Amino acid sequence: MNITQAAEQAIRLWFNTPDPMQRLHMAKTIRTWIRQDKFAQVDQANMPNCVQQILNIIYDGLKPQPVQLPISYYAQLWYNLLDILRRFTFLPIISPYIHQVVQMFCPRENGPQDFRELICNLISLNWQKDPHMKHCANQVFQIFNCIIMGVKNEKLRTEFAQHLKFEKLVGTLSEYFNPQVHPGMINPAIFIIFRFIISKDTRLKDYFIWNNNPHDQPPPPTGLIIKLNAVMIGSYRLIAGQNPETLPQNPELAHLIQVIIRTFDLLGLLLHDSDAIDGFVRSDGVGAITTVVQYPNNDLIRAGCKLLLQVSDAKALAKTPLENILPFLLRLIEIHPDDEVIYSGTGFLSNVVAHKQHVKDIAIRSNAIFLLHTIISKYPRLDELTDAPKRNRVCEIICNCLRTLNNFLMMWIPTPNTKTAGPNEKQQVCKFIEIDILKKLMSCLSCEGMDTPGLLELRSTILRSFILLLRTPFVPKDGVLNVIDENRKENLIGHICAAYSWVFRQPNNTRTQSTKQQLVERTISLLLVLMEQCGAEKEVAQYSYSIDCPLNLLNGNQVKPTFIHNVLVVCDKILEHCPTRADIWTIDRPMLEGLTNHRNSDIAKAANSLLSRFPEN
């Protein structure tokens, strides 16, 4: 018998030859046949049947034989058969028939006899302790990895995913994340599988996390939140001493680093909503990451910070000890050369300080205000940035910083319902009215900055920053309007005006409408603040020739009472110093005469102050 004939007979005899040692001999032969031939001799139209025969031998070979046999034998039989299977999942010639491989996983008996439960049992952890069987495990992992990374037909992917969703498999996978397992034992393909089965399956996600427990209790020790955090920490304990210089010749170190990254990634995908995110935070996830990103590997730090950003809005972060974490993150932001980290950190910072007084207090005590100035100061103007990704990131970094600052400024501003700022806090805040940063922020308002998706939110946020700085008692107001940029030769008013005019040239879009409106409202609000706070009623009015009549802002369904009042007052103040605009503007006189009889006494009063300014005709 020659190769092909040796295979032919092997296939033919298989299902009538119950002899163990003949089956192994037989299996070795079919394998070597594939190994060499790469199927090219079999007739194309017989291929479905030829593949199906092999697959049925594979499936039959993996079944437990009635006689008592040594583990050593199965390991050898299975290695050959699983190797054929593996090859059936990457071999160009077989790919039209790949759905036949997937079909095999589809259950029939719902018991330990199905193909999938035989495959599943081979990657049980205890097999990694076995000197022979651990190689079959590593092959099954390559098989999953081949199917998952390989098949492009979306309907087939979906079916494969469905076939995998059974108790014994999810149990088997989780067992790798138990606290007593050394993380050296975690095959990387386990991540690949988890990503695959949870992809767009919310209920499975909540099952892994919660284990049918209530979402307000501690996440259970049997669930993944506790398991994955102990894996991060376990791996970190092992790499912590290790010199990162050894990396290129240190596969164990490389492995554990990638375990950490893949664990960050999995946690990212699992924590899909508020309750999941909160659970993570109450299980000390933030401390866990923060501890782990101490290790000087940049891929690791990026992935850690990405996950911190994702969890930064947790209300449970009001309860976590942040006295050590926050200073470390501030320090990391100060020194790390990567813009993705800067972005992630500052993003984390603004969310974490939001609505949390004691958290604001930690940030400020660790010089967060000085740091925000530094991060903003270090970047060039947006118009100096050529590549889009980079400019938009810088734009988001500045936005984050200014959002952080605004959260602080809010505390020292007198409300009807007064906190005092210390000597150091005052002078750090006052760095923001230095001429260079005013110039930078002014440029951001008015640069012919191109397609930058986060520009709208930056511009709205800068206006807010100016509003709060100028409403802040200890901030000097004398010099702000004397700052004239080198490029447009304009002061703050002109840049404010250029942004306002810009918002109206922008495309209409329900996604952005909310922010455009808040930018318009803040423009009006900042024009008033400048008028009152800088003693600049005249100059604000005359430097505002570039904007059309603000009254026309009320030509819609605008109900916000504070906005209406601001529009009316700013208009009246403008006509006090530039009377002729009253004849140049084109207003809805009925509407204005309407507002004279408004429920609000302030609106009604200002409306007929303004009406008196207009030509009777």
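Chain A is numbered as in Swiss-Prot; shown residues: 180-596, 599-798, in order.
When the header is checked for method, it gives X-ray crystallography, 2.6 Å.
Quick reminder: no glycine exception, Cβ is built from N, Cα and C everywhere.
Among the sequence features in Swiss-Prot, the mutagenesis site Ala533 to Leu is noted as follows: Abolishes interactions with pop-1. In sequence order, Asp492, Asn586 are the residues of the chain that are 6 or more apart from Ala533 (mutagenesis position) and have a CB within less than 8 Å of its CB.
Quoted from Swiss-Prot, the note attached to the mutagenesis of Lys539 to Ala states: Abolishes interactions with pop-1. In this view, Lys539 (mutagenesis position) is surrounded by 19 other Cβ atoms within 10 Å of its Cβ, with every protein chain counted.
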- What's the straight-line C-alpha distance in angstrom from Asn596 to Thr599, 2 residues unmodelled between? 9
